[PDB]
Amino acid sequence: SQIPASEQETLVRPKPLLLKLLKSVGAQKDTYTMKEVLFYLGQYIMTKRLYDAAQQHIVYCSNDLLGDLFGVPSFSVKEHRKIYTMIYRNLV
Ligand SMILES: C#Cc1ccc(CN2C(=O)c3cc(C(C)(C)O)ccc3[C@]2(OCC2(CO)CC2)c2ccc(Cl)cc2)cc1
């Protein structure tokens, strides 16, 4: 959408705690495409109900490993470059 397709399709190696998160929702490898990392992050967010009906575009990740990894208590799913940057902080 806001992120170039080529950037989305690149192979990445998560750092250990990001890998822990992905493994907790069924991921079974050491390397992923960015798009794959984003999918499993999505499944994690939905599993842990890190959302709210009053603000439907906001991930509420405070007091959660995702919050610790991203360094924020919440963020908007519309901020695609900001999300990519938060993910790059968690890649080898
Ligand atoms: C940059 C970027 C980017 C932003 C959003 C998405 C897709 N998703 C969304 O639109 C989205 C929206 C919400 C709420 C209910 C809060 O609106 C929760 C989670 C997601 C998310 O996953 C959707 C999925 C898997 O595809 C579980 C079904 C998501 C995934 C990872 C992240 Cl880091 C954030 C959101 C993908 C990439």
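By the numbers in Swiss-Prot, the shown part of chain A spans 17-108.
Per deposition record, X-ray crystallography, 1.8 Å.
Cβ coordinates come from backbone N, Cα and C, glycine included.
As recorded in Swiss-Prot, the features of this protein are as follows:
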type	residues	note
MUTAGEN	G58 to A	No effect on its ability to induce apoptosis
Number of Cβ atoms other than its own within 10 Å, given for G58 (mutagenesis position): 13
In three-state DSSP terms, the structure that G58 (mutagenesis position) belongs to: helix
